[PDB]
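In what follows, a structure is listed as structure tokens, so that the remarks can point back to it.
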Amino acid sequence: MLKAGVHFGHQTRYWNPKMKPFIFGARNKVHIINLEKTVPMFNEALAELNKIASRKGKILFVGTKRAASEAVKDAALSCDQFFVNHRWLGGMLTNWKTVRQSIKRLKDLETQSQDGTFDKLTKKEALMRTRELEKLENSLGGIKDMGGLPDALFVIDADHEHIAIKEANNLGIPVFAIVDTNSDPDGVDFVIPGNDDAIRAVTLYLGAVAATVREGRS
Amino acid sequence: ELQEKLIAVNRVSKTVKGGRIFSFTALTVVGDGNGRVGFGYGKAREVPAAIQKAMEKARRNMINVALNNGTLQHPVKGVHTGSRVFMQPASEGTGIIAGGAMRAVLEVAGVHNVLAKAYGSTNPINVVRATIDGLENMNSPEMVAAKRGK
Amino acid sequence: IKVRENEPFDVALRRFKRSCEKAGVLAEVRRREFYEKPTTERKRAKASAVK
RNA sequence: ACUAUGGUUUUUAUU
RNA sequence: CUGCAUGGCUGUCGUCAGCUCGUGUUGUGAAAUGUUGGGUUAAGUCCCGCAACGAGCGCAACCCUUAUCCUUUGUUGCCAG
RNA sequence: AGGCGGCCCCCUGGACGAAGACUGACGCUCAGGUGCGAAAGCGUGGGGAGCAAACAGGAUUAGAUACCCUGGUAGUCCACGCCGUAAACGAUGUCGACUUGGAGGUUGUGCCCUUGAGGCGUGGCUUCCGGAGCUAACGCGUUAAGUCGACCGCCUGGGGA
């Protein structure tokens, strides 16, 4: 993605003792990942993501980590995909049989504003009716049309998004994650070297992942 | 790809005031008949719903194991918490045989002949789990992919 | 006597910080950030130790 | 806490 | 004769605000959860918020009534013009 | 190990650390056997401030053979022995070894003149969480209840016991 199978390194202090098989030392004071694994680790992930998207396999992008909460759509609409950035309330993919009703509660909360008094008055119920309506309308706006389950999950941070990676491991769904020397590679099926804090990283790095799904849609 | 079997529905013995509480509990097993199986328990105020809940608890709890065309590949041992099992393949004119959890969990694993006994703890939600270890201990004939080829 | 302040008093009333008006018990729950207090009032400290 | 201080009510058809 | 057989009738804590269910999570399991937390009220009353999310019953609201107004009628009453 | 701190001097078995050598399987564990008492108990004296089974009474109470108080023998102390037992506890048999981290106590040791108002490495022992792993649960986890190899002892229902 974006700059090919090359390494640069990130951060000068505190890294995860589980990353010993992937760390190569320090270069320009930052810790760096082994080039000899960087090259294939990118390639096997983009080559499978191309194939999943070629089966029309639905890709779900997660942006519950603040830096990606807008890029999860504004940098990802470049392909056919779905997106979430709010908290999941538990079971958002593992409890679909009961969670599918949230889209019908979003339908019913709009019907509660069909009263003839709601048009003519200015503040009485105008804010009372919006406490859940305008939060469900926001949190579901990138997934409500899907009507089912995704076939792959993409995360910017495997420690922040872990409460959703748990549901992917309950459905046997492959999770694709960005990793650094302070990340942990467990519970995720594909891992690629990167960060979310230089600076302004995901603003183009996530666009280079949406570019893989765009090639899956030819 | 989805094969389901019931072991027992029973009435719970828990007393509440004037009698034993009106609920039913079901124990079930679910698998694919060729390499996956799991166990589930469920409770309801009617028999069909206890099964409906247990069968889903089994379908959400499946484990990956190896078979040889509904036959045992070798004599195999299984262990769980305070319990043990032993299972071996049969010869012609015999094969059924067995009761309780073993008559259920092996039929959703695709098994059509066995000789088996369970030891130690008698609770079927423990016996079924020593039987699952007693399948996960069995060696695969599958050609996956270099070690034994091919 | 193991006293905090003594000798020139002789007082009709005794008071000393962080030993009266109860200030608890078990107040630092779900979550009681106290806006800024733990940032200074728990630096030293270090007598719990730890364990 | 300076309230110095303390015992019973049948086993047996029932909640 | 029998409310330790059953439908109906009916008492009180108390007119107290509380009691629970479907599905997910946890635990081997009886169960735990949500109903707990944080503001606020007479009130699980009204809001905020979490591995919980949604929901019924009761609470509060109708109606009876009091301080006024709109309106119509008048002896056996009241009795000024 | 049980345990061992008021202090000073004399005697004395080992402990931990930094770095090497020469010897050359001499090892590790153990039925019986050998050596070591916490407190109480005994024999023979000394010592006797208090404390103190039991004792004689107060007071409380329905009772007081408990608590509180007044008095108190054996014992506690010293010397030499007998007694040999305990929740003798990390309830983890004795030995060899592997395998992530984090907030602490105590104590050797390598190097830098500490840039300066410092520390970073590296052995031993201990405290509380805790990973891989385990257990019924609670716990353990480099001081393992985990995984491995060696040796010796014990247990097979409760009430009687």
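Residue numbering for chain B follows Swiss-Prot; the residues present correspond to positions 10-159, in that order.
So how was this one determined? The header says electron microscopy, 17.0 Å.
Positions of Cβ are set from backbone N, Cα and C atoms, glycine also.
What Swiss-Prot lists as domain 'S5 DRBM' is B:11-74.
DSSP classifies B:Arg20 (variant position) as strand under the three-state reduction. Neighbour count (other Cβ atoms within 10 Å of the Cβ, all protein chains): 12 for B:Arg20 (variant position). For the naturally occurring variant B:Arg20 to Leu, Swiss-Prot gives the following note: In strain: SPCR9; spectinomycin resistant. Not a ram mutation.
Same-chain residues at least 6 positions away in sequence with a Cβ under 8 Å from that of B:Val21 (variant position) are, in sequence order, B:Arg29, B:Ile30, B:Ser32, B:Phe33, B:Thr34, B:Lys52. The note that Swiss-Prot attaches to the natural variant B:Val21 to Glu is: In strain: SPCR7; spectinomycin resistant. Not a ram mutation.
Cβ neighbours within 10 Å of B:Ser22 (variant position), excluding its own Cβ and spanning all shown chains: 7. What Swiss-Prot says about the natural variant B:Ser22 to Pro is this: In strain: SPCR13 and SPCR15; spectinomycin resistant. Not a ram mutation.
Spatially close to B:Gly104 (variant position) yet at least six residues away along the chain are B:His121, B:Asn122, B:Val123, judged by Cβ distances under 8 angstroms. Quoted from Swiss-Prot for the published natural variant B:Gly104 to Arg: In strain: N-660; suppresses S12 streptomycin dependence.
Recorded in Swiss-Prot as a natural variant, B:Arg112 to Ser carries the remark: In strain: NEA-319; neamycin resistant. Annotation for B:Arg112 (variant position): no same-chain Cβ neighbours under 8 Å separated by at least 6 residues are found.
Listed in Swiss-Prot is the natural variant B:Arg112 to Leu, annotated as follows: In strain: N-421 and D-1023; suppresses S12 streptomycin-dependence.
Looking at Swiss-Prot, the entry for natural variant B:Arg112 to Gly says: In strain: NEA-314; neamycin resistant. According to DSSP, B:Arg112 (variant position) sits within a helical segment.
Reduced to three states, the DSSP call for B:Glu151 (variant position) is coil. Here Swiss-Prot describes B:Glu151 to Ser as a natural variant; the accompanying note says: In strain: B.
The two recorded residues, B:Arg20 (variant position) and B:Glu151 (variant position), show a Cα separation of 43 Å.
For B:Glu151 (variant position), the same-chain residues lying six or more positions away in sequence with a CB closer than 8 A to its CB are B:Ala75. In the domain 'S5 DRBM' (B:11-74), the DSSP tally of helix, strand and coil residues is 13 helix, 33 strand, 18 coil.
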